[PDB]
Amino acid sequence: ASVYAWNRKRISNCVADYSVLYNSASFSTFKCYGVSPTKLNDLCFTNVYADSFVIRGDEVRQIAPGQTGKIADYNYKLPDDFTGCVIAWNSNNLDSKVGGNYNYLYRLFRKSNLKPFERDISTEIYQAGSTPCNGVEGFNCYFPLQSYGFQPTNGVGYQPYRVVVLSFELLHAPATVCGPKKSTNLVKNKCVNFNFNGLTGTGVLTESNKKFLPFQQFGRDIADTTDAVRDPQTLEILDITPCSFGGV
Amino acid sequence: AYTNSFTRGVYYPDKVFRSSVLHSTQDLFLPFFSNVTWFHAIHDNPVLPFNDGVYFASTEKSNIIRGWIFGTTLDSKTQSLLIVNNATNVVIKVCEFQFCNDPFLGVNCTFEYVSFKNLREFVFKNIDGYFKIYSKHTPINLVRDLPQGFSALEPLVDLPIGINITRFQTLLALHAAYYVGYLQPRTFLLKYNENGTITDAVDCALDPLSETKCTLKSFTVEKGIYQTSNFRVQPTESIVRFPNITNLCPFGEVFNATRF
Amino acid sequence: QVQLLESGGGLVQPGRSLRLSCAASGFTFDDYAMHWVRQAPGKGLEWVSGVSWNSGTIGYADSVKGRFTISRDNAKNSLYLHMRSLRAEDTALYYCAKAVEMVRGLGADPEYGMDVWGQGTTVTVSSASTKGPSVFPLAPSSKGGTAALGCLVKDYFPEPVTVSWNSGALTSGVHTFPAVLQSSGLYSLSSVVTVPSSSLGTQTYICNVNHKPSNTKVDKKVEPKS
Amino acid sequence: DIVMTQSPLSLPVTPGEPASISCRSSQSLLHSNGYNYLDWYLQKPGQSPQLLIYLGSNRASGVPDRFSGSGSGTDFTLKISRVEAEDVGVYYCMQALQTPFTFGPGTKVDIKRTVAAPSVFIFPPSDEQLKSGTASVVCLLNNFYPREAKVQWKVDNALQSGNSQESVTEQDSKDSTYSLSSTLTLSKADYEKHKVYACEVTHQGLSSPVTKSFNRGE
Ligand SMILES: *[C@@H]1O[C@H](CO)[C@@H](O)[C@H](O)[C@H]1NC(C)=O
Ligand SMILES: *[C@@H]1O[C@H](CO)[C@@H](O)[C@H](O)[C@H]1NC(C)=O
């Protein structure tokens, strides 16, 4: 969509891989400002919000946490305390007609700065004075939208660039979109250090014959000592025993 | 409109396994031998308040009991829960759509799921934003009322919705008798058998025998005298009593003075 | 139930702006691409604008490039269509339409296949004040048996005027020709009726033109003169 | 900029032969991936518009399977082999490749009947209309099939075109015929200094033009 109509989308009830983003070297910029980008897929957030648009070459640096500017003042207000990430890549191959791609419009003049994370499409020809600008433009009446002139002859400062911004939240309600994790191969008959679904321990784990109700995971004892465990990937029953200790 | 609730309403409080042991746990439960509200629907299904938890029971033949609406105001100004089962199709819905004073079906949106002989017992609660529904179906041969017996309720669904509930309503559909009860925090001794299934339970808030059963942590007591608990009397009111004030301080001189 | 509520009715003069609003019920706004298609009378459907499921404008028409504009409102499930500096040559009926294809139907984005149409409004792009209708006789042919006589309605604005024959008493055989905007900025239609010798002269001929917007009622009597 | 056309504009069909209208495009509509991007649209007269066919070969829901838009490149034909009685309607073909998106001409397939020659009459305005200062001489054609009918006005041998309004009524299924009015509405200047009025009618049933004429002072 255009700059003035930057679409705002939310994502919920999934697992966000982020793997394609970190190895993304064909796209020019993947810059996360709020948190370290590489160590993000290993953490969780309640929601993630994506705002997508195609902007100027100069405006690429303008949409940043705390960074202001023309589009950053009139078309996209990013708050100072914004923790998020920005993805940007040149799209002059598609977003440039031979005669000029004029599907993209931007407003640059509004009498009052827009609130953060708000989309406003008031297309009234700006009324500067007390005269009514009801389709009458010029002095004290400004035509509200300028079309993006996207041509190959335009400089790097005025080139089309596809840019999306991601905002991460973890809120009082329990989160949904946590990051994917990796499961190592199973090991039997050795005092290893095991971690099943947050439960942690050290011991030797062997095959079992205990029968579990189809909804149960753990298995414990009289004195609050975990004894059996159900394997989370494929379903089995494994007893655990602390590896041998004694007196010499 | 009132009937006995002999031993219903025991549910697996957690997903942990045990074997042939008597384990005592304290949680929200339906007390033994209580009075539950018994509703008909011929010659009406009113709206009842929610609580810390609710216990629902139904003995039916015709599938007509199908839906639930949960919420606080039930006027589409707040987030509301809808569960429906229309025809081999179970819909879980949370969006804030309009619920009138008498909603039913005759034959913004943050979550969605789509798929007397029948005695179905349901337990609904929600804690830490988690809506937990426990369910249990049973074949019966009785029409009169809720009969004696015992069967635990193994969980079905948990949902991270985080939505406050203060009242709810059942949903019948045109082209019967259903029981409701409320929960309180109690402490039950549960007997896990060889398969890890709850085959029996007692609640030590009912009478001396059950209280001693919790005290011994056993399930069968022998002949004797057992010291069980303590007994303290409580104060009724408060007494603060001081000598009556005699000396006074002459502010009347400073304030009510003829001239400053 | 899928209901299309189209709002923004009224009269607009050329040289000013216009604004129409689309509201949808019974389906999710974001899942389908929303298009605008117009169709003037005496001409087929013709695409005028469109916007994808991702609220991405697709372009502007060849005839009206530079003045039309289209936008979506995914928050309130609404749609805006704004007409900047309209001209009298743009007069037609606007139509709002929805796509069908389910999201991620595999190898391009599903954005096509309009299916559902409500109806538009009474958009008349003209800068004229109200004028009442004039009814004119049309005497039968000077040919002796079965003849044909009629009424011509002219100089009426705005549409529509209700034209009836004999208050419905004799209605069979009426041929009502369409109203056309003449070069003078004026409207005119004609209606003819075939009558046998039993009703040539003796019958009493009233054609009724009622213009409710101006509350102008003409019960015009026809006298065939030489 | 991208023209799509339909042909013929109107052909009358009866149960026993397919209904086949061809669409001609400017672009290659068979995309180079094994998929086509031409859609087909139906309009039932008196009801909300409808679809016909997805992507030329995909079959739409809610519509009969006898619809078939088939061909290659720019040449396509919509063929319906089996047509039921309510399939009277208007048809479009619409491209799904680029902007501007083109809708084909909306072809009207209606009820076929026998060809009947029209009756031609002429009506000068009476005094109730004459006193207004306008003279509307009407040439009327009654009960002609098909829709095509040509009327031309001649005045003192000086042929006049554009000053007469030509209008045709709908198909009145009561007899399934048409009426055509050529209303030559003129000011006093044309009516008084010119004399002759001749209405010339050519219709498919009339192998020769019919000139009904008079001189002023009828
Ligand atoms: C989980 O995914 C792995 C990878 O294919 C598969 O082998 C395994 O069967 C899956 N486990 C279950 C319970 O589906
Ligand atoms: C576990 O289930 C079996 C059912 O076959 C039954 O014998 C009993 O409930 C449990 N086993 C034993 C030995 O009690």
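Chain B uses Swiss-Prot numbers throughout; the residues present, in order, are 27-69, 80-143, 165-172, 186-245, 263-347.
Per the header of the entry, the method used was electron microscopy, 3.4 Å.
Using N, Cα and C of the backbone, Cβ positions are placed for all residues, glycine too.
Where Swiss-Prot documents B:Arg190 to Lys as a mutagenesis experiment, the accompanying text is: Partial loss of biliverdin affinity. Within the same chain, residues at least six positions away from B:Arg190 (mutagenesis position) with a Cβ under 8 Å of its Cβ are B:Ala93, B:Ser94, B:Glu96, B:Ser205, B:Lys206, B:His207, B:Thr208.
B:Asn343 to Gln appears in Swiss-Prot as a published mutagenesis result, with the remark: Reduced viral infectivity. Secondary structure at B:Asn343 (mutagenesis position), taken from DSSP and collapsed to helix, strand or coil, is coil. Cβ neighbour count for B:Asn343 (mutagenesis position) (all protein chains, 10 Å cutoff from its Cβ): 8.
Look at B:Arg102 (variant position): DSSP puts it in a strand. Quoted from Swiss-Prot for the published natural variant B:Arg102 to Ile: In strain: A23.1.
In Swiss-Prot, a published natural variant is listed as B:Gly142 to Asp, annotated In strain: Kappa/B.1.617.1, Omicron/BA.2, Omicron/BA.2.12.1, Omicron/BA.2.75, Omicron/BA.4, Omicron/BA.5, Omicron/BQ.1.1, Omicron/XBB.1.5, Omicron/EG.5.1. Of all Cβ atoms in the shown protein chains, 7 besides its own fall within 10 Å of the Cβ of B:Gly142 (variant position).
While the structure shown retains the original residue, Swiss-Prot records the natural variant B:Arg190 to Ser with this note: In strain: Gamma/P.1.
Within the same chain, residues at least six positions away from B:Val213 (variant position) with a Cβ under 8 Å of its Cβ are B:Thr95, B:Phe186. Look at B:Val213 (variant position): DSSP puts it in coil. For the natural variant B:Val213 to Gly, the note given by Swiss-Prot reads: In strain: Omicron/BA.2, Omicron/BA.2.12.1, Omicron/BA.2.75, Omicron/BA.4, Omicron/BA.5, Omicron/BQ.1.1.
Neighbour list (B:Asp215 (variant position), Cβ cut-off 8 Å, at least 6 residues apart, same chain): B:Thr29, B:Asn30, B:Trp64. The annotation that Swiss-Prot gives for the naturally occurring variant B:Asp215 to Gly reads: In strain: Beta/B.1.351.
A natural variant is reported in Swiss-Prot for this position, B:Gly339 to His, and the note states: In strain: Omicron/BA.2.75, Omicron/XBB.1.5, Omicron/EG.5.1.
According to Swiss-Prot, the naturally occurring change B:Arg346 to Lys is described as follows: In strain: Mu/B.1.621. Counting only same-chain residues six or more apart in sequence, none has a Cβ lying under 8 angstroms from the Cβ of B:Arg346 (variant position).
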- Task: Would you count the other C-beta atoms found within 10 angstroms of the C-beta of B:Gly339 (variant position) for me?
- Result: 9
- Task: Taking the Cβ of B:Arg102 (variant position) as the centre, count every other Cβ atom within 10 Å, in any protein chain shown.
- Result: 17
- B:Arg102 (variant position) to B:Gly339 (variant position), Cα to Cα, whole Å, comes out at 78
- Query: How big is the Cα-to-Cα gap, in Å, between B:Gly142 (variant position) and B:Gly339 (variant position)?
  - Reply: 81
- Could you say whether, by DSSP, B:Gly142 (variant position) belongs to a helix, a strand or a coil region? coil
